[PDB]
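*Asks:* Have a look at this one.
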Amino acid sequence: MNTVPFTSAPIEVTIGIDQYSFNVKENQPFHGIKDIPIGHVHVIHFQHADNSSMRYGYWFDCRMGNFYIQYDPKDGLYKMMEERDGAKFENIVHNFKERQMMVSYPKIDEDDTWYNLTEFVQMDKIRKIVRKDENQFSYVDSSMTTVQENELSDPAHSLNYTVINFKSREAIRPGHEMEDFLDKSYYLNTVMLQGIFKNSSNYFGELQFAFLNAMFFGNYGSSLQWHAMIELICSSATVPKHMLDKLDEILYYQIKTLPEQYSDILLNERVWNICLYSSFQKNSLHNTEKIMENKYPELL
Amino acid sequence: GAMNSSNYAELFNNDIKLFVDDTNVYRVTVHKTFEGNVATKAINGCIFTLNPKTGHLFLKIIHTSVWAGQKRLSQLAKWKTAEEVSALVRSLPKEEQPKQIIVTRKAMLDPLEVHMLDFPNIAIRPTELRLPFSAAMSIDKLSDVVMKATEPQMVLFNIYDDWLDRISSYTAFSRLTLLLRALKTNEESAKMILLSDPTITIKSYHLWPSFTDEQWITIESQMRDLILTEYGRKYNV
Ligand SMILES: C[C@@H](N)Cc1c[nH]c2ccccc12
């Protein structure tokens, strides 16, 4: 179990650590988060009290280094940084634990929610989507746009999600126009899986990462990507049975975890009704369809 | 975007454009089987592809054999239409290719967009006009070539006969659409109007009678009367 020490908390901020969150008051004696589960990626994120505009945050894996949060009064944000002096960090953390200045990552033992939302998410793949090579952790915020969004304006600060476009030459084979547009198995299995992602774990990983960024940061282009990747599977007649079973689980936990009050913006009526009720896989997402209908019958 | 009464003169500018109507691509008669069930028998159809400026009609005849052994024929008809239109463009010299294709039903937008991804500089647009192009099979000579075809075939016509020698494109398009509207609302009366006078003939190389300007005004008025009236007998007014 590892630790993210904060130098201090100079501005009032709501802190999120994965799906948990707590309010820190301006200049309260908060010095970070402890007992963070090793073995998973994590995201620590921030909504200032004064400006609910711009949620931002840091994806990180405690196995990849010792990390702390230091408020930056010039750029006006809580910034994730690395301490390469391992012993100096250990001493800093030991001192703040001895004085009990840290909140404890409050994982319930029955609770596999975070594992279930991050099963295929790995830092190495995050770092490919979010390009800032000098840091082992990855910054994301609400306003970041996606590579595809920039094709429809700063390339350094973008989300390099895989571009999916159902009306594109890559998606449509010459001479199979109708066949490939109404059944996207070619585009899913040959183009995307075999060609781009290599396997379905990489694909699911991007899908989960897109969902989490949409949910935690209200990142619109991440939300588009999540829906696009679901639709590409649901509109393929030919999908490995193990992918369909796993997709049903993935989506089930995403839908379970969504904030009930944010469902109207995070969930796309068209995509979901299509996927659950019209698409080739309309009968293949039993857990997802059951929770959707019981929790958000309104959308459908 | 879409096409309506506000950008109506655009049809007659100097950007090449075609309308594409697919409403006569898949045609069936519906009939009773020996078992008392119902079945459809397909008949020949056509894609109605029209340059509204020149009057040039690329009439792709859709022979019934194209449906043999195929399922979901209404959906395939839309994709067949888009394949034929795509092939048509590819066969034209670049300087003849349309800058826009306007489809008369929104369900052609995705099939055509997909078949034309090769042509990013060709805009595929719907329209809000209720164009009567479906009545094109009420034109005897068009109907005749469709029903006689024994194989796929493309036949070229000028749907305006020689009118562009005497009138503008706008006016000729307005005459065509009034004639087609009339034929669609009441084909018999529309056709009685056009031929009530045995001394007015259809030249072999034309589709419509050889009316003088003054005769065309009478005809156009009569067609308006028909459309007004049938709309009377329809809404009892
Ligand atoms: C002024 C900062 N460099 C203080 C600092 C260095 N390494 C750390 C690790 C954890 C918490 C604070 C620190």
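Here, residue 1 is simply the first one shown, and the rest follow in order.
Header lists the method as X-ray crystallography, 1.7 Å.
Just so it is clear, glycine is given a Cβ too, placed from its N, Cα and C backbone atoms.
Got these off Swiss-Prot a minute ago, pasting:
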- B:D21 to N (Swiss-Prot position 1853): Reduced growth at 30 degrees Celsius. Strongly reduced growth at 16 degrees Celsius (MUTAGEN)
- B:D22 to N (Swiss-Prot position 1854): Reduced growth at 30 degrees Celsius. Strongly reduced growth at 16 degrees Celsius (MUTAGEN)
- B:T23 to A (Swiss-Prot position 1855): Reduced growth at 30 degrees Celsius. Strongly reduced growth at 16 degrees Celsius (MUTAGEN)
- B:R105 to K (Swiss-Prot position 1937): Severely impaired growth. Reduced growth at 30 degrees Celsius. Strongly reduced growth at 16 degrees Celsius (MUTAGEN)
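What's the neighbourhood like for each of these?
*Replies:* DSSP classifies B:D21 (mutagenesis position) as strand under the three-state reduction.
The Cβ of B:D22 (mutagenesis position) has 28 neighbouring Cβ atoms from other residues within 10 Å, across all protein chains displayed.
The Cβ of B:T23 (mutagenesis position) has 21 other Cβ atoms within 10 Å, all protein chains considered.
Under 8 Å, Cβ to Cβ, and six or more positions away along its own chain, B:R105 (mutagenesis position) finds B:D21, B:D22, B:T23, B:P126. Under DSSP, B:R105 (mutagenesis position) is assigned to coil, being neither helix nor strand in the three-state scheme.
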*Asks:* Give the number of CB atoms, excluding that of B:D21 (mutagenesis position) itself, located within 10 Å of its CB.
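*Replies:* The answer is 22.
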